[PDB]
Amino acid sequence: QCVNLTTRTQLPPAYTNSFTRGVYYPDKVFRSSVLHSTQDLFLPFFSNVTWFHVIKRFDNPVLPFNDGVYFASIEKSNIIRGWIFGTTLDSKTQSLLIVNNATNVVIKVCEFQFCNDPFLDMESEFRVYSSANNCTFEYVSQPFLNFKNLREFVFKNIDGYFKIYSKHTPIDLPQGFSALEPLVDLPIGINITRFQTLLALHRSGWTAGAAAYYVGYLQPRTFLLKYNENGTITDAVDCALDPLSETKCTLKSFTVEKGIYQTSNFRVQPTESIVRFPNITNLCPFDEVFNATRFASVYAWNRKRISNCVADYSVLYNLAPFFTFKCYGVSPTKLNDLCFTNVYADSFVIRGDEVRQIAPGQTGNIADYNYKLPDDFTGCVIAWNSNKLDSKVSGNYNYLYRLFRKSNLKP
Amino acid sequence: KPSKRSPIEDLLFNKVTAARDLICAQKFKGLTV
Amino acid sequence: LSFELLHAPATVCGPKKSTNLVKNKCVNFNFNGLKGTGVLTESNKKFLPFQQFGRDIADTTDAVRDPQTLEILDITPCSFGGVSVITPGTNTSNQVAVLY
Amino acid sequence: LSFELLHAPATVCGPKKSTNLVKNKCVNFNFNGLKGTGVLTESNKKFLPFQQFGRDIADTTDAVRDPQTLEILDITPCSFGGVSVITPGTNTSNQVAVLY
Amino acid sequence: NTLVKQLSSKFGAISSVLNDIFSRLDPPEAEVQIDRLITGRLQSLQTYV
Amino acid sequence: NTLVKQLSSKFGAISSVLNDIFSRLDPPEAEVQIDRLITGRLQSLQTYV
Ligand SMILES: *[C@@H]1O[C@H](CO)[C@@H](O[C@@H]2O[C@H](CO)[C@@H](O)[C@H](O)[C@H]2NC(C)=O)[C@H](O)[C@H]1NC(C)=O
Ligand SMILES: *[C@@H]1O[C@H](CO)[C@@H](O[C@@H]2O[C@H](CO)[C@@H](O)[C@H](O)[C@H]2NC(C)=O)[C@H](O)[C@H]1NC(C)=O
Ligand SMILES: *[C@@H]1O[C@H](CO)[C@@H](O[C@@H]2O[C@H](CO)[C@@H](O)[C@H](O)[C@H]2NC(C)=O)[C@H](O)[C@H]1NC(C)=O
Ligand SMILES: *[C@@H]1O[C@H](CO)[C@@H](O)[C@H](O)[C@H]1NC(C)=O
Ligand SMILES: *[C@@H]1O[C@H](CO)[C@@H](O)[C@H](O)[C@H]1NC(C)=O
């Protein structure tokens, strides 16, 4: 049970520029006045990320979760309440939920029902879900929470571990540098293809405060980090943007003297490819087996050996309509891309009820005294009607079949 | 001569020495000059 | 129809694939199971009727013949090389020059 | 009580046996599965909370964190060096001198 | 010429060509073959330098 | 500096720390990585010399 507001004024999302923010401590090692090179997941410098603003005006679309999330918010009065990581936004698949209380934070992984517009609403009411489903993992921790609030988080899930790194800055995006420090590691290990967020608004209609946020994605990159006299990362340089940064990485220094320096190589990265092969040329005729002027009886059927042939199995559906066509071992899905040693063709004529008998593991007089098929037989069996050709009003006694025999025949 | 070289220098240069050149073959293997 | 597998070259199979050739462009190619990458050009070399491939003094492929048509194609490795940055002191300015 | 083993982190065993810490002595120690050797001493570094063990320019462990008192201890390899021997000809005299 | 000719040496591997090594079998031995090849090539490069 | 950097290279082994190799691997088949590391370090020392 939720409410839908008709005061929505749709506006296309805006794009802002992340200059130098989005750098975190790679691990738990202390460094002092050492320029260290690292190759890990980071937000590229001068990235073009999304802008979300609500203040009528209200829109919170859902964004993908390709590789990682960098979340930033300039804010006051703690409007934002939490986040949802949901790949489908329903009570069918698993989801994840982070809620920041007034004096607590709760993290959970399970499924809930979300309305057309879930949010939080002094405030003594809270309506973001309409389902009570079981949950597997849950945890409770101490809460994390002019413009004075600037909170930035990063979420990354890899190696079966999900990371929570958070930081706050007291005070578009400001042109500054800050260090993002680790908080929590968790053994969750879930895919997550999309995610949501939370916010709190007070009824007047309704009144919304100054709430805005930015979301960016991480990429694998090489960075150079300069630690100060303490364990604080005071500067970072990304050298996948401009040649000067590449020279800085090559020299492993923040200052470059006058001269010429070799950095990398140059390539072309060709497009598409050529898969040319010679002509088909030699095509031994399959028509002499299928469309022969006459056939042989099942006891003495016709045998043909096929070797060193370019045999196309695609051009076969150009005869009488459709009928038995069953393949064993090799699928009928155009398996011509497999060059075999020899092919044996066994052509005969049998009545309608004996068509099923030509198969491995079948019981019948034809299957024993006339034509025996092994269990490990690989190939295909085709059978088509021939009433208009093999039948005569006076009768066609030419074709025969064996009925009695001392012993069965080998395959 | 446009090269502005003496006959002795020209002779010294001359004495010192379809299908792909060996230099191009070496270039085509990551080896540049 | 039954297929057999014995100790033999096993050369019984239909069409492999076919495609059109594009010249003067860097591209991968696969001729008769021989893989390569480069730019294709019209070749003026006169191969003998039995000869298909071609190697230079460096013992590397530098020519090939179209299996479909008796045309000689010259392969050339695509352009590559190192790059360099020419810059003054960073205390002076930040502009740089790129040399290929 | 039921015991199972699956493709899980399997983080239910509890810490194993622990001993006391000794400083100012070249000893071999184990810290959360990390083997080390040297002398433990008080550390004056400003180890902020999440920093556990530090490293130097040579990329080796310099300080460690005790996961029983949340204290940072500096590690230093104990005294070592080279020995040189000064001696005249053996046919002349047998007296020798050494230099560390 | 030498720095080119060493490119045609197996160096104890199955073949000088490396992509056929990857496509022939699984990594658990192709890795060893590539290790041998790169060690030989690096030794040749160091000698040339 | 180069020599110091040569202490941070696995040369294609599992790790650059001996105790981890000796503890996480069974010693009869863990000798190959140690021998590879020894050979790499000796080669680096010879090049430096
Ligand atoms: C923190 O906020 C959560 C989220 O609303 C509170 O959890 C609710 O608690 C009430 C009463 O205990 C239940 O009726 C709701 O079903 C709970 N909802 C959810 C989503 O858990 C929690 O009580 C708050 N206070 C804490 C954790 O101390
Ligand atoms: C590194 O840490 C030290 C110690 O915490 C900082 O030195 C202190 O800095 C503050 C602020 O400038 C001064 O009020 C103190 O008097 C300093 N302490 C001493 C003993 O001098 C140092 O500033 C830090 N380095 C930074 C932040 O770059
Ligand atoms: C390979 O097959 C192609 C099919 O297009 C042949 O190309 C044409 O073939 C027809 C006869 O099938 C000739 O009349 C044309 O003159 C051919 N044109 C060209 C441009 O070749 C091609 O000749 C075949 N090649 C071989 C060696 O069999
Ligand atoms: C970032 O996206 C906005 C979207 O309008 C665009 O105007 C701007 O040019 C983009 N920035 C860059 C560097 O491409
Ligand atoms: C509000 O939207 C929901 C969709 O989630 C819909 O089921 C409900 O009927 C809407 N409310 C009204 C009053 O129509």
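Per Swiss-Prot, chain A residues shown: 14-68, 77-142, 153-176, 185-210, 215-247, 257-463, in order.
Looking at the header, which is where the method is noted, we find electron microscopy, 3.4 Å.
Quick reminder: no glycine exception, Cβ is built from N, Cα and C everywhere.
Listed in Swiss-Prot:
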type: MUTAGEN; residues: A:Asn121 to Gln; note: Partial loss of biliverdin affinity
type: MUTAGEN; residues: A:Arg190 to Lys; note: Partial loss of biliverdin affinity
type: MUTAGEN; residues: A:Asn343 to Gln; note: Reduced viral infectivity
type: MUTAGEN; residues: A:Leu452 to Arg; note: Increased resistance to neutralizing antibodies. Decreases HLA binding to NF9 epitope. Increased binding affinity to human ACE2
type: VARIANT; residues: A:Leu18 to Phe; note: In strain: Beta/B.1.351, Gamma/P.1, 19B/501Y
type: VARIANT; residues: A:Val83 to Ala; note: In strain: Omicron/XBB.1.5, Omicron/EG.5.1
type: VARIANT; residues: A:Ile210 to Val; note: In strain: Omicron/BA.2.75
type: VARIANT; residues: A:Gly257 to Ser; note: In strain: Omicron/BA.2.75
type: VARIANT; residues: A:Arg346 to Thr; note: In strain: Omicron/BQ.1.1, Omicron/XBB.1.5, Omicron/EG.5.1
type: VARIANT; residues: A:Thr376 to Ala; note: In strain: Omicron/BA.2, Omicron/BA.2.12.1, Omicron/BA.4, Omicron/BA.5, Omicron/BQ.1.1, Omicron/XBB.1.5, Omicron/EG.5.1
type: VARIANT; residues: A:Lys444 to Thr; note: In strain: Omicron/BQ.1.1
type: VARIANT; residues: A:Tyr453 to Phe; note: In strain: B.1.1.298
Whole-number Å distance separating the Cα atoms of A:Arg346 (variant position) and A:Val83 (variant position) is 69
One of the recorded positions A:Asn121, A:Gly257, A:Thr376, A:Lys444, A:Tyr453 has its Cα closest to the Cα of A:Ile210 (variant position), namely A:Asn121
Sort the recorded positions A:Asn121, A:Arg190, A:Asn343, A:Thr376, A:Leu452 by C-alpha distance from A:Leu18 (variant position) and give me just the closest. A:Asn121
Chain-internal residues, separated by at least six, CB under 8 A from A:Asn121 (mutagenesis position): A:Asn99, A:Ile101, A:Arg102, A:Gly103, A:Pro174, A:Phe175, A:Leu176
To the nearest whole angstrom, what is the C-alpha distance linking A:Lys444 (variant position) and A:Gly257 (variant position)? 90
For A:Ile210 (variant position), just count the other CB atoms lying within 10 A of its CB, please. 11
Write out the long-range same-chain contacts of A:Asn343 (mutagenesis position), meaning residues 6 or more apart in sequence whose Cβ is under 8 Å from its Cβ. A:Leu371
Chain-internal residues, separated by at least six, CB under 8 A from A:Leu452 (mutagenesis position): A:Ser349, A:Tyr351
Local backbone state of A:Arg190 (mutagenesis position), from DSSP in three classes: strand
Take the C-alpha atoms of A:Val83 (variant position) and A:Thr376 (variant position) and report the distance between them in angstrom, rounded. 52
Do you know which of the variant positions A:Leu18, A:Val83 has the most other C-beta atoms within 10 angstroms of its C-beta? A:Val83
List of residues, in chain order, with Cβ under 8 A from that of A:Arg190 (mutagenesis position) and at least 6 apart: A:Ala93, A:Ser94, A:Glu96, A:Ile101, A:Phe175, A:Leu176, A:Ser205, A:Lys206, A:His207, A:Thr208
Using a 10 Å radius around each Cβ and all protein chains in view, which of these variant positions has the most neighbours: A:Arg346, A:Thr376? A:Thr376
Near A:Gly257 (variant position), which residues of its chain come within a Cβ-Cβ distance under 8 Å, counting only those 6 or more away in sequence? A:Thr20, A:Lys77, A:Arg246, A:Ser247
